[PDB]
Amino acid sequence: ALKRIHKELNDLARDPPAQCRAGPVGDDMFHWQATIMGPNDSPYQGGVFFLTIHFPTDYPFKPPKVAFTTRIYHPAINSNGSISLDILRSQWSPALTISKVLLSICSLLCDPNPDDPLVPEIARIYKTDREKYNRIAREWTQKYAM
Amino acid sequence: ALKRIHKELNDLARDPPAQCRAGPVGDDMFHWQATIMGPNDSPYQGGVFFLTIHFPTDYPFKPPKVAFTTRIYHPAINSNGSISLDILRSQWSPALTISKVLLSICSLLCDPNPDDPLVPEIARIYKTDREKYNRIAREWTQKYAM
Amino acid sequence: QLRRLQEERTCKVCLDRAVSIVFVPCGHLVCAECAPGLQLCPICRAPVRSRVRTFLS
Amino acid sequence: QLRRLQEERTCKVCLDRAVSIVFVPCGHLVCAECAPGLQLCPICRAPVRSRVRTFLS
Amino acid sequence: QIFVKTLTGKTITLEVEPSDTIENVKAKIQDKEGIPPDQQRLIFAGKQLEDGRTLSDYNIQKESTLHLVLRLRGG
Amino acid sequence: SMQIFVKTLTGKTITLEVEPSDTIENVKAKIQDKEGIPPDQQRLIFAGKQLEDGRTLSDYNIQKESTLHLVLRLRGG
Ligand SMILES: [Zn+2]
Ligand SMILES: [Zn+2]
Ligand SMILES: [Zn+2]
Ligand SMILES: [Zn+2]
């Protein structure tokens, strides 16, 4: 795992992605901090969001554990910051990288998945009243992410 | 065929094997002359043998025509210089190069295959009296290959 | 332009070794060290119905 | 030395185009232009049961 | 001439008009990379590109950079 | 041990680690795992002579740095 993580890290330095940053905190290559900018044209625009990333000792044959540390209003992300995303469990591919995982995450922010959401009350709102959902999502962004 | 033949010729310039040389006679890239050194500690030792090579226009999907110019004593080569080698007919492969073909022919010299001889009388001598076969081979090398 | 080549042959799972193993039917490749655990192509998700060791010389 | 990698991927029949087609079972590769004219593998002579297009990705 | 960053980070150069849809593009990516269009999720900025819209509808300019990732799902 | 070179059919040169007492079959097996050519399709040549399966490198007096040539199995006729 260590070589593969170093390679990803080297690639990140060689081609930094826009809106996303990730890398080790300390000397521990297996625990990373990451940030994501709120995508433009969504309720999270202008917000900054922090995540923690823990790589398993058999990475990349198992997915990294990824979680938000910033409060965010979204059907797939609960108050422990856990994310409901298939590529992080069953649909993980060993060819995925943190760069791509973070991007998948941004993608989820703009377009929530209606199937089997983590925070049903939010999904319920998103399903019925969108003005409500968007409003609260922005307020949450204004409050916690800026 | 022409490109393929040019690329072959270059690889000869770059990394020729030790016992053979070959190349276009004229400006005609489809008609080549070759040289094979007689293998050491064999009856053909000290010998230099010339061959003629003609590439078909569909080379390398069809074998080249190869024949000895220099007279030689061997059950697989007749007095017309014709060589009985399966890779020159139905065992040909399009990955074989003239370089490999010449090396193939050279290995016949010290390893005549008595099975299906082109010149049965010569094989008969090789089978019964090997002392004799060597003498005649050496003598022939002496007249012709010097 | 050499980076184009050395990285075209690099296994995209381990990001380290050269590819050797081809997955059929999809046709993607991985290195021999990464291949055995993989039932689905890491690149396209195609089921790997068989894998083939390649010799590129 | 880019030449070296360049030689690696070169079809060994035409000595020209890059290899894209793998023969199975044997795992030898040729370019798409040479493939259709090969019943047997030019490298090892193994019969060609099928031809798979490879993708580097 | 546009640019696509594949699942593995290889940058491919495409050729298309603004007229070409997001579905049309996935086919060229398939032709090039051997990846079924249904396994393809393409991303402009931080947002997904759906099947119906166009390269012009998302405001993709000359030499604009797109990102391919794997198909996603789940809540 | 010691190392020898084999010029493979396609022309690439590969390096092998060998014992001077290794049989020709031994070497054809190493070639097979490297190049994917079964031993019965291999004909190994050194100093213009074919190397026979049941013999060793020492019998052909093959030394460090020797360059062996690989061609396809061929039938005398
Ligand atoms: Zn690998
Ligand atoms: Zn695949
Ligand atoms: Zn070819
Ligand atoms: Zn083969």
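Following Swiss-Prot, chain B shows residues 2-147, kept in their order.
According to its header, this structure was worked out by X-ray crystallography, 2.2 Å.
Placement of Cβ uses the backbone N, Cα and C atoms for every residue, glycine included.
The annotation that Swiss-Prot gives for the mutagenesis experiment B:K63 to A or E reads: Strongly reduced interaction with CNTO4. Of all Cβ atoms in the protein chains displayed, 14 besides its own lie within 10 Å of the Cβ of B:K63 (mutagenesis position).
Around B:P64 (mutagenesis position), taking its Cβ as the centre, 20 other Cβ atoms fall within 10 Å, counting all chains. Among the mutagenesis experiments that Swiss-Prot reports, B:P64 to A is described with the note: Abolishes histone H3 ubiquitination and decreases interaction with PHF7.
When Cβ atoms from all protein chains are considered, those within 10 Å of B:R90 (mutagenesis position) total 11, not counting its own. Here Swiss-Prot notes a mutagenesis experiment, B:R90 to A, with the remark: Abolishes histone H3 ubiquitination and decreases interaction with PHF7.
There are 19 other Cβ atoms within 10 Å of the Cβ belonging to B:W93 (mutagenesis position). Quoted from Swiss-Prot, the note on mutagenesis experiment B:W93 to A is: Abolishes histone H3 ubiquitination and decreases interaction with PHF7.
Note on B:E122 (mutagenesis position): other Cβ atoms within 10 Å of its Cβ, all shown chains, come to 9. While the structure shown retains the original residue, Swiss-Prot records the mutagenesis experiment B:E122 to K with this note: Abolishes histone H3 ubiquitination.
Taken residue by residue with DSSP, B:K144 (mutagenesis position) is part of a helix. For the mutagenesis result B:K144 to E, the note given in Swiss-Prot is Abolishes histone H3 ubiquitination.
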Provide the number of Cβ atoms within 10 Å of the Cβ of B:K144 (mutagenesis position), excluding the reference atom itself.
9
With DSSP assignments reduced to helix, strand and coil, which class does B:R90 (mutagenesis position) get?
coil
Rounded to the nearest Å - Cα separation of B:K144 (mutagenesis position) and B:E122 (mutagenesis position):
20
Could you state the CA-to-CA distance between B:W93 (mutagenesis position) and B:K63 (mutagenesis position) to the nearest Å?
7
How would DSSP class B:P64 (mutagenesis position) in three states?
coil
